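J.: Mind looking over this structure? Questions follow.
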Number of protein chains: 2
Amino acid sequence: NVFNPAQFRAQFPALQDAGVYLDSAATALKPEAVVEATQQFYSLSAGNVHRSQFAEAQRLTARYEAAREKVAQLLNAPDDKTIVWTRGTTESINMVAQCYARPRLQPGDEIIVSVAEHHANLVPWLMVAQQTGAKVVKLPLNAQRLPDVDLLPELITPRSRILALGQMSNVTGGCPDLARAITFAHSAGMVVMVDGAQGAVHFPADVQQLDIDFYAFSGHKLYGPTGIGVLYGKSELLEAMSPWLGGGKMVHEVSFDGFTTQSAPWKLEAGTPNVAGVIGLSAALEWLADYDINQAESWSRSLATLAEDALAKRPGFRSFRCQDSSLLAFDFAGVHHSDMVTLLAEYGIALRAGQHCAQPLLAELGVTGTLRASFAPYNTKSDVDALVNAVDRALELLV
Amino acid sequence: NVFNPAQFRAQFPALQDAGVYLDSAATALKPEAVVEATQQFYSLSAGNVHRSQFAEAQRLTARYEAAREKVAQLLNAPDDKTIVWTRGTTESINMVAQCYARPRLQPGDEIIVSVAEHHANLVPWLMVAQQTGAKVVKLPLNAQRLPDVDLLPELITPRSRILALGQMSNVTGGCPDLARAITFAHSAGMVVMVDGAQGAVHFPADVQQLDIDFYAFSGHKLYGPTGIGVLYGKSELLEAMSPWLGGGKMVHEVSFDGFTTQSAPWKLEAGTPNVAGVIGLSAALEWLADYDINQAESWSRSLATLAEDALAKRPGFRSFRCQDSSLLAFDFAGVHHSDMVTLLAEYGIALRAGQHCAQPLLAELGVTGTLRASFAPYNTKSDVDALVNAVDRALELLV
Ligand SMILES: *Cc1c(COP(=O)(O)O)cnc(C)c1O
Ligand SMILES: *Cc1c(COP(=O)(O)O)cnc(C)c1O
């Protein structure tokens, strides 16, 4: 099933106006299928009567009912009841911290968190640690700028309960030895929260093969709607979790004496779902299933490598890129990041700078922020040339 | 100027296919402005480059940046920073229970909750009471089927801290005397959680005039997107609230020792927002503001009255409707509600039966469920005739 970059590119209506779009790691452009499924959803009754668009209404209902399974197929989850709808990776992780960890954490218990984590997979652990008297323990980087998994046997103690580890950094694009980390973690009776916001896009985790306890990601990074995300959990852990928000749909019986709940996933989904989000994400995954993602990722990484090798020929260049990622974090010594971002946009290159919600990682790397060009399968060789030329022009003006 | 039902109607692309749509209280049809704004948002880059669609991009940004202000104008809130984005009424209320009440409630404190509350404004209070050693005190109905605000001085004690009260029930359409209730509560130093998921649609609350502490509603009932809701709070209460989810965007400084946050509202909004939801809700509110809601609402109510008066001439009819509401909850003795739902749909009439997420209320009214026809300003006199005729034929076929 051969990947064809031009066919892929052709599905994105934003592209002609977008210029050279290298900001996909912050959020992805949307394929036509997502745009149209969403338009149809808001242009049709959600009731049981359809006087004139019945056929289309049935297709939307089918999209909605198949959504969990499409996520399950992405992750190789054992069944679609292990998929919980959230509003994003951030909510997913907060739910694990509050619904799984909090009722189990004892004062003195330890939560090991990688120094490479996005704030989404750090602040919730700081919060629950304060709530329970538990403590957060730093998992540092090795000399290769990856979380030092080989150090885990030294950091694990009888008090360790939780490991929080990103599948893939949104700064370096680095992927730690997740399989080995889980083995150490499970040897000590710990559960692992895997942040897959970037991994789900580039190399979606086989959660059965890796024996992942919890996995989170966001739809809007996966060519999909805003306001929608996923929490995968093993059935036994979802069953063990306390309820998240209270309200309709998650409850079974309610009285002024108390309440009982549905089982998972529904236990964890109070209120009207973001139905537009679920349908659009369903459409994105259904569209995406026509493409070989390994081939699509190799294309992206190749472009990032051509970009990195060309930029390294310019003086002052510094790269924070790991493992030939699609993500290319860099800066030029002596040049202000925001000046470079602005000039690049004016020359038609869309990317960004800043701290990328990763202050502790940037402090270890010894910088205040980085530029990041992220390449996606709708990018081209021309896009690389345009990035390089735009950087040359920026440097002329700023240096 | 005078409300024109035909002009209101012409803006809803779903209306021809929808047949006789009488389920707006569950979810509302959308005007073209919402469909189009959403289409545009998903069809353009959100990055910093636009080769030619700068005007369309700037309009989307203007909708997004004005959205809080448009909510404020609907509620007469004093400023747009008292508006917090959530995923729905349900999240809003859970946020108040967890971030305002939980850190303050002492063992033995009391939370007064009306028997008419939707589960969204009951289950979170059961939950936080259990977490804090507080107790929930039921506010019963009076003879008019409204929460008995005149009874509050008797139920309030020195330990009362919170009043949870719906502005308008999704079953009876009944609106209690909110001003009196709030006066009684504030006299005793209590804060009030007002569920406006229906009220916001029919009788949008003037939160300054009523001196409401917290007000919640959902976008999808207000002619808007799914996956978006509002929490209004007095600025001092938003400021006093603990953070909600932890992560990016809500934080400012972060280390492995701890963190600081943004100020409200951003303090309370972790992660990537549901940008499509905010823009679409903004578009809904901008469109809605062209209409006198009192006139549009009196039109809906008048249709519900014509329906009720007609149905009451059929033997076995029973109504649960209060105060000439736009919502008509009813029953026919000896006939299964679900059978009637199904046959009315064959007649092109869309409504629903069930428990409406209000078990304690139904128990108090002495029934296990109800039919509910809800009228909106895109409904017509001929919709009423069609409903009444459909009911006659359903009864003939079922009885
Ligand atoms: C619909 C409704 C809610 C819940 O709204 P969500 O969007 O599902 O969170 C709460 N209260 C009342 C009275 C409602 O009608
Ligand atoms: C984008 C991202 C997140 C947060 O996703 P939201 O949709 O904003 O909640 C978390 N972790 C990583 C590694 C990310 O790239």
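Note that chain B carries Swiss-Prot numbering, so the residues on display, from first to last, are 2-400.
Keep in mind that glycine also has a Cβ here, set from the backbone N, Cα and C atoms.
Under its mutagenesis entries, Swiss-Prot includes B:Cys100 to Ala with the note: No loss of activity. While the structure shown retains the original residue, Swiss-Prot records the mutagenesis experiment B:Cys176 to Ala with this note: No loss of activity. One mutagenesis experiment named in Swiss-Prot is B:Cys323 to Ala, and its note says No loss of activity. For B:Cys358 to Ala, Swiss-Prot lists a mutagenesis experiment annotated as follows: Loss of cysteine desulfurization. Under the heading active site, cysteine persulfide intermediate, Swiss-Prot lists B:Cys358, citing a curator's inference as support.
Have a look at these and tell me how they're positioned relative to everything else.
T.: Around the Cβ of B:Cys100 (mutagenesis position), 20 further Cβ atoms fall within 10 Å across all displayed protein chains. B:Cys100 (mutagenesis position) carries a helical DSSP state (H, G or I).
Secondary structure at B:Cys176 (mutagenesis position), as computed by DSSP, is coil. If you draw a 10 Å sphere around the CB of B:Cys176 (mutagenesis position), it holds 19 other CB atoms from the protein chains shown.
When secondary structure is read from DSSP and collapsed to three states, B:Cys323 (mutagenesis position) falls in the coil class. The Cβ of B:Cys323 (mutagenesis position) lies under 8 Å from the Cβ of B:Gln145, B:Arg146, B:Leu147, B:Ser170, B:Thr173, B:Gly174, B:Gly175, B:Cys176, each on the same chain and at least six residues away in sequence.
Neighbour density for B:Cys358 (mutagenesis position): within 10 A of its CB lie 23 other CB atoms from the protein chains shown.
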J.: Select from the mutagenesis positions B:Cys100, B:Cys176, B:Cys323, B:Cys358: which have any Cβ-Cβ contact with chain A shorter than 8 Å?
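T.: Sorted by position along the sequence, the hits are B:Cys358.
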J.: What's the CA to CA span in angstrom from B:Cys100 (mutagenesis position) over to B:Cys358 (mutagenesis position)?
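T.: It is 24 Å, counting Cα to Cα.
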